[PDB]
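Colleague: One structure, pasted below without further comment.
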Amino acid sequence: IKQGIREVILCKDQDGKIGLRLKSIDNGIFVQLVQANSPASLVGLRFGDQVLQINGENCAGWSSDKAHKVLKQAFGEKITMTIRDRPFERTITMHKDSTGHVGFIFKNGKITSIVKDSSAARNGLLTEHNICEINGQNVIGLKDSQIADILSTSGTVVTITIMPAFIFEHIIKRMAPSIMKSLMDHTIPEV
């Protein structure tokens, strides 16, 4: 999580899409979904990102509906966005033991207990937290089985981006759990 604000310049694809759904939270605007192979994915927009400005207009107090409308009407040659990096999330580094365990249990993406004497315990991992990312890889809507595989197939260093359940549940409302699975960018980013 980068310690401040950044500018991203976007250009609609040949269909007029940027590949982004936005959700009103606490009078801000947050990224609900980033489409794979969209302008939004290429410039590095992330689920949970805060959008402070679009074309140097303040987003404060906008409905989800208005934010989507503003994006529709943009002279898409170039769109400037001001972004606060994943303000509701935090990152935890843990180390697998001799058995390839970091030391927790999750269910529907949500960490549910921590295992006594684990790296997860030593690093103060919290329950009632949804897994958003693993080593930078968005994992939102994947089956539990696929998240395990990403942990299994990760280095011995595992980085996890977590979000308080209540907040996570408030962002993903009004988007079906098939779109999450299907359309949420789950790719390692390009260079």
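Here chain A follows Swiss-Prot for its numbers: 108-298, in order, are the residues you see.
Structure method, as recorded: X-ray crystallography, 2.3 Å.
Cβ coordinates come from backbone N, Cα and C, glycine included.
Pasting the relevant annotations from Swiss-Prot:
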{"type": "DOMAIN", "residues": "114-193", "note": "domain 'PDZ 1'"}
{"type": "DOMAIN", "residues": "198-273", "note": "domain 'PDZ 2'"}
{"type": "MUTAGEN", "residues": "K214 to A", "note": "Disruption of the cooperative binding of C-terminal peptides from FZD7 and phosphatidylinositol-4,5-bisphosphate. Impaired interaction with FZD7 and disruption of the cooperative binding of C-terminal peptides from FZD7 and phosphatidylinositol-4,5-bisphosphate; when associated with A-250"}
{"type": "MUTAGEN", "residues": "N215 to D", "note": "Disruption of the cooperative binding of C-terminal peptides from FZD7 and phosphatidylinositol-4,5-bisphosphate"}
{"type": "MUTAGEN", "residues": "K250 to A", "note": "Disruption of the cooperative binding of C-terminal peptides from FZD7 and phosphatidylinositol-4,5-bisphosphate. Impaired interaction with FZD7 and disruption of the cooperative binding of C-terminal peptides from FZD7 and phosphatidylinositol-4,5-bisphosphate; when associated with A-214"}
Colleague: Which one of the mutagenesis positions (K214, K250) has its C-beta surrounded by the most other C-beta atoms within 10 angstroms?
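Modeller: Counting Cβ neighbours within 10 Å, the top one is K250.
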Colleague: Residues with Cβ closer than 8 Å to the Cβ of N215 (mutagenesis position), same chain and 6+ apart in sequence?
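Modeller: Same-chain residues close to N215 (mutagenesis position) (Cβ under 8 Å, separated by 6 or more) are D251.
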Colleague: Name the secondary structure element type, per DSSP in three states, that contains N215 (mutagenesis position).
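Modeller: Coil, per DSSP.
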Colleague: Cα of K250 (mutagenesis position) to Cα of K214 (mutagenesis position): how many Å, rounded?
Modeller: 10
